[PDB]
Amino acid sequence: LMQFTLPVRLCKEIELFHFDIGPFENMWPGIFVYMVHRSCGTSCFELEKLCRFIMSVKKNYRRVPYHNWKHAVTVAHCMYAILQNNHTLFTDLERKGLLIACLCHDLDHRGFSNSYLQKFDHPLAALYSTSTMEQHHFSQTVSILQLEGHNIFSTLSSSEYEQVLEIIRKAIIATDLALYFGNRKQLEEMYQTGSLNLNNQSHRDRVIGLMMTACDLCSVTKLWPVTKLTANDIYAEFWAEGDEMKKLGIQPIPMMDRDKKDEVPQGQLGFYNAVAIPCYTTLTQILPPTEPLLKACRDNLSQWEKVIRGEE
Ligand SMILES: Cc1ncc(C)n2nc(CCc3nc(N4CCCCC4)nn3C)nc12
Ligand SMILES: [Mg+2]
Ligand SMILES: [Zn+2]
């Protein structure tokens, strides 16, 4: 049968946590199939259905600066790297479901936060009172799965099908960063008082949620020039939201105010110390082979520190 392969530099570097999927859009589908095949098997999905699913996913990501199809594949590659470095901790269904969850987790994003949708009074804010976009991303996922010829899970039993859609739902909900803080506190306490138990399904759910936040934030674990150029995309969204807040007659939070461009370095430090470093610290405690992500994050924190000192 038909193995996907990549050029030698990609074949080798795609295994590393810091891999960048590159600017050739047309190679991102192949890169994802490559990853499904190695981390899950050539048997997990019928190729024709998988290809048709990937392409409908791509079509339902929008041309926004950050929350775009390149982000989805980037977040799926980080998950691939976690899965491959922790071969024996994850079930068959988890292997299948998590790469799919990652590819789908920001489906049909408009470049605006839950909070902007609530203040604008967007219809999605009435359908979904909390984790507004993330309930929408899971909804878009089920929609695409149900198109003719797109059911990549057709081979699964009714109960295996239900379990996988449940892993995907929880994995996508967990990418609401408002839920990450309490999730990481629970996991931190469970790990420290030795109560953490991976046969406990509600513990697995929390560990997978933390993997999700880690994959979602992985731009902070890249080579500095990647980290830095991705940060421009991230702010290009925030600042457009800030402009839209001002159009509603509301002073945006400083993160979203393009007039406070100068405070970005310090905003990055707060974010590394309050979100990223703690994320990868707890992740590394729970799955030791994920340490390169903590080590990369820490290197990028010291690059942002150099920027503030005017050495960068
Ligand atoms: C790298 C990355 N990945 C994912 C996400 C969700 N984020 N979010 C940020 C924003 C970090 C931030 N900047 C600022 N300001 C406060 C003063 C004014 C100017 C700057 N505040 N904070 C928290 N960076 C990321
Ligand atoms: Mg999201
Ligand atoms: Zn995301």
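Residue numbering for chain A follows Swiss-Prot, covering 725-1036 in order.
The deposited model was determined using X-ray crystallography, 2.0 Å.
Placed from the backbone N, Cα and C atoms, the Cβ positions cover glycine too.
When secondary structure is read from DSSP and collapsed to three states, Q992 (3',5'-cyclic GMP binding site) falls in the helix class. The Cβ of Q992 (3',5'-cyclic GMP binding site) has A955, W1028, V1031 as same-chain neighbours under 8 Å, each 6 or more residues away in sequence. As annotated by Swiss-Prot, 3',5'-cyclic GMP binding site applies to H791, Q992, with the evidence given as experimental evidence.
Annotation source Swiss-Prot lists active site, proton donor at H791, citing similarity to another entry. According to DSSP, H791 (3',5'-cyclic GMP binding site) sits in a coil region rather than a helix or strand.
There are 22 other CB atoms within 10 A of the CB of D940 (divalent metal cation 1 binding site), with all protein chains counted. Per Swiss-Prot, divalent metal cation 1 binding site is recorded for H795, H829, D830, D940, and the stated evidence type is experimental evidence.
For the mutagenesis of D830 to N, Swiss-Prot gives this note: Reduces activity 1000-fold. The structure shown keeps the original residue. Neighbour list (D830 (mutagenesis position), Cβ cut-off 8 Å, at least 6 residues apart, same chain): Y785, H791, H795, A796, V799, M857, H861, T899. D830 (mutagenesis position) falls outside any helix or strand according to DSSP and counts as coil.
While the structure shown retains the original residue, Swiss-Prot records the mutagenesis experiment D830 to A with this note: Loss of activity and of zinc binding.
According to Swiss-Prot, the divalent metal cation 2 binding site annotation covers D830, on the basis of experimental evidence.
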Chain-internal residues near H829 (divalent metal cation 1 binding site), provided their CB is under 8 angstroms and they sit 6+ positions away: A796, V799, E858, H861, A895, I896, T899, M936, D940
